[PDB]
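Scroll down for the structure; my scribbles are underneath it.
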Amino acid sequence: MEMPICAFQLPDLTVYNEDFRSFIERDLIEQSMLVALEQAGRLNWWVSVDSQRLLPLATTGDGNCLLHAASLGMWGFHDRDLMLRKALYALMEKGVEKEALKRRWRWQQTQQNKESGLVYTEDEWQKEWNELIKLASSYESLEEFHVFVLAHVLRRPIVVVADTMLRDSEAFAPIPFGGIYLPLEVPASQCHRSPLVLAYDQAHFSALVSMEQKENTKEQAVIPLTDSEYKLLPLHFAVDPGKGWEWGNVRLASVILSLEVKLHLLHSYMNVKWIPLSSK
């Protein structure tokens, strides 16, 4: 199967080794995240003729450790979260793409509501938006949209590896983090192409190293842009209805993205490669 993939930069461990402070349960947690993601077929699920094994690199922090993990995946140390948090805030509160980002959030949040018939009032819409802003101000876990905003802060696409559901013996709850986050409100010419790649499991974010890095230096690795069933990964908040679009289904049909359009967005913001692979 010819499937779309993309190269990404592995964490520079040389910086990591210098400043590691006790997180004794690191190996135990990392191992459980690896097994969970591999068994569910979300990580290292493919095989190709031309081999790598990605391993979750856990980190300490508050909540799901999104910013600590992002900092780890970007620079090899996690204490850059503070600068990320303020930048994430300023982009939402005073950013020039604020209105457009808000439209993207409300539109997707509206669609997810339609599946459960929970229609929110206008006052409730404005309340939920300020709760999003408050979560980024400077404890409580960041949400899906904050990952989308983080991509804009970095001006770099973000790929999150995760299961789709929380399961008991049999899904009972959804996991919204898995997929592709593109910096769509930043012109592609002003963005980096190589994605920040993170994993999510047991309510925690983590960076991703490769097994080969334990043996010697390895810079690049491969991450798939489809799931293990060869379906393109979800593009988070990829739909922006116009400023003239009124919230009050021919109209709804026009804004929804086709597979061709999704591929075009990926080509615009990522260096997509195609290799023959198959699932395990």
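Going from the start of the chain as shown, residues are counted 1 onward.
Quick check of the header: X-ray crystallography, 2.2 Å.
The backbone N, Cα and C atoms fix where each Cβ goes, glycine too.
Residues or ranges marked as active site in Swiss-Prot: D62. All protein chains considered, the CB of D62 (active site) has 13 other CB atoms within 10 Å.
For the mutagenesis experiment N64 to L or M (Swiss-Prot position 193), the note given by Swiss-Prot reads: Loss of deubiquitinating activity due to stabilization of the autoinhibited conformation. Using a 10 Å radius centred on the Cβ of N64 (mutagenesis position) and all shown protein chains, the other Cβ atoms total 20.
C65 to A (Swiss-Prot position 194) appears in Swiss-Prot as a published mutagenesis result, with the remark: Loss of deubiquitinating activity. Increased ability to interact with polyubiquitin. Secondary structure at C65 (mutagenesis position), taken from DSSP and collapsed to helix, strand or coil, is coil.
Taking Cβ-Cβ distances under 8 Å and a sequence gap of 6 or more within the same chain, the neighbours of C65 (mutagenesis position) are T59, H78, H204, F205, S206. Swiss-Prot gives this note for the published mutagenesis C65 to S (Swiss-Prot position 194): Loss of deubiquitinating activity.
Summarising the annotation, Swiss-Prot assigns active site, nucleophile to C65 and lists experimental evidence as the type of evidence.
The Cβ neighbour count for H68 (mutagenesis position), using a 10 Å radius and every protein chain shown, is 25. Quoted from Swiss-Prot, the note on the mutagenesis of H68 to D or N (Swiss-Prot position 197) is: Reduces deubiquitinating activity.
A mutagenesis experiment is reported in Swiss-Prot for this position, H68 to A or E (Swiss-Prot position 197), and the note states: Strongly reduces deubiquitinating activity.
Contacts of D81 (mutagenesis position) defined by a Cβ separation under 8 A and a same-chain sequence distance of 6+ are given as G61, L67, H68, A70, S71, in order along the sequence. Among the sequence features in Swiss-Prot, the mutagenesis site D81 to A (Swiss-Prot position 210) is noted as follows: Reduces deubiquitinating activity.
According to Swiss-Prot, the experimentally introduced change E143 to K (Swiss-Prot position 295) is described as follows: Loss of deubiquitinating activity. If you take the C-beta of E143 (mutagenesis position) and look for same-chain residues 6 or more apart in sequence within under 8 angstroms, you find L132, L135, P176.
The annotation that Swiss-Prot gives for the mutagenesis experiment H204 to A (Swiss-Prot position 358) reads: Loss of deubiquitinating activity. Other C-beta atoms found within 10 angstroms of the C-beta of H204 (mutagenesis position) number 21, with every protein chain shown included.
According to DSSP, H204 (mutagenesis position) is assigned to a strand segment. Annotation comment: Swiss-Prot describes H204 as active site, proton acceptor.
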Across 5 unmodelled residues, the distance in Å between the CA atoms of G248 and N249: 12
Cα-to-Cα distance of termini bounding the 23-residue gap, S138 and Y139, in Å: 9
Å between Cα atoms of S51 and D50 (gap: 2 unmodelled residues): 7
From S169 to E170, where 2 residues lack coordinates, the CA-CA distance in Å: 6
